[PDB]
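One structure is given here, and the rest of the page talks about it.
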Amino acid sequence: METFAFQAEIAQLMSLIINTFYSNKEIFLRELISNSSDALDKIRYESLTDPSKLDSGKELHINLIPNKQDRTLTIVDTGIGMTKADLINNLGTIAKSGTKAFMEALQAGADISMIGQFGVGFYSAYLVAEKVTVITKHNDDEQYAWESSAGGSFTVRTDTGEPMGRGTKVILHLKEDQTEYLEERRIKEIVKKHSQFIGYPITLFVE
Ligand SMILES: O=C(NC1=c2ccccc2=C2C1=CC=CC2c1nc2ccncc2[nH]1)c1cccc2ncccc12
């Protein structure tokens with residue numbers, strides 16, 4: 001396990017999301033589903049030039065998996081996935097530029113719900129999660145786990161968990177007062193409100 005420091009801008013955005021009073025927390029789910037949809041569109045498009053890119057799995061889907069015992073909500077997709085360089089380097093560049101644009105937009109009067117327009121919608125996970133774990137597998141690299149509970153650092157390690165084929169799992173270790181996002185009726189309500197037209201099957205698992 002390697003430990004990395006967040007740069008100042010993204011660290012400030014994580015604190016803003018964790019500390020600001022903002023009741024409309026449900027938008028995190030739309031943001032993560034949108035990220036999954038974009039990752040699925042990317043692998044699908046690449047497969048039109050190179051069909052062997054789906055040798056790691058033909059199915060293009062999104063699964064929502066609540067676990068009351070573990071207090072986790074997992075968003076699983078079979079999209080393009082992320083390489084180690086994406087996790088450490090490329091996405092750090094996006095986090096910095098997207099945060100700067102978002103903070104500029106907020107100071108003007110924009111809302112936290114607009115975070116996805118700045119490419120950093122993933123960070124809306126911190127509206128509901130104390131810790132976020134990303135398990136990912138890209139065709140050009142091995143399976144990795146990125147993780148952060150904020151506090152200025154994140155970790156990356158090769159993941160020895162169940163092999164994924166290709167894609168990403170965003171595991172939300174929910175805050176104690178955010179367990180409504182484990183309830184079937186609540187998740188169904190949010191998906192119907194914000195994600196009804198996503199171009200991939202979204203399966204809401206139950207317990
Ligand atoms: O939105 C996506 N992911 C991510 C973010 C989106 C924007 C910025 C940083 C993102 C990161 C995401 C996942 C894991 C780490 C990460 C990150 N690395 C960093 C290094 C240094 N500083 C800050 C950092 N933030 C995403 C990307 C590609 C395929 C996907 N598939 C499904 C769901 C999400 C994705």
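Think of each number as a place in line: the chain as shown, counted from 1.
Every residue, even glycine, has its Cβ placed from backbone N, Cα and C.
A mutagenesis experiment is reported in Swiss-Prot for this position, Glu31 to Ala (Swiss-Prot position 47), and the note states: Strong ATP-binding. Strong interaction with HSF1, HIF1A, ERBB2, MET, KEAP1 and RHOBTB2. No effect on interaction with TSC1. Counting every protein chain shown, 22 other Cβ atoms lie within 10 Å of the Cβ of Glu31 (mutagenesis position).
Here Swiss-Prot notes a mutagenesis experiment, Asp77 to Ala (Swiss-Prot position 93), with the remark: Impaired ATP-binding. Strong interaction with HIF1A, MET, KEAP1 and RHOBTB2. Loss of interaction with HSF1 and ERBB2. Los of interaction with TSC1. Under 8 Å, Cβ to Cβ, and six or more positions away along its own chain, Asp77 (mutagenesis position) finds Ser36, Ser37, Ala39, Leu40, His61, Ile62, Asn63, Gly167, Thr168, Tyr200.
Among the sequence features in Swiss-Prot, the mutagenesis site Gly81 to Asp (Swiss-Prot position 97) is noted as follows: Abolishes ATPase activity. When other Cβ atoms within 10 Å of the Cβ of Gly81 (mutagenesis position) are tallied across all protein chains shown, the result is 25.
Reported as a whole number, the C-alpha separation between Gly81 (mutagenesis position) and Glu31 (mutagenesis position) equals 16 Å.
DSSP gives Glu31 (mutagenesis position) a helix state.
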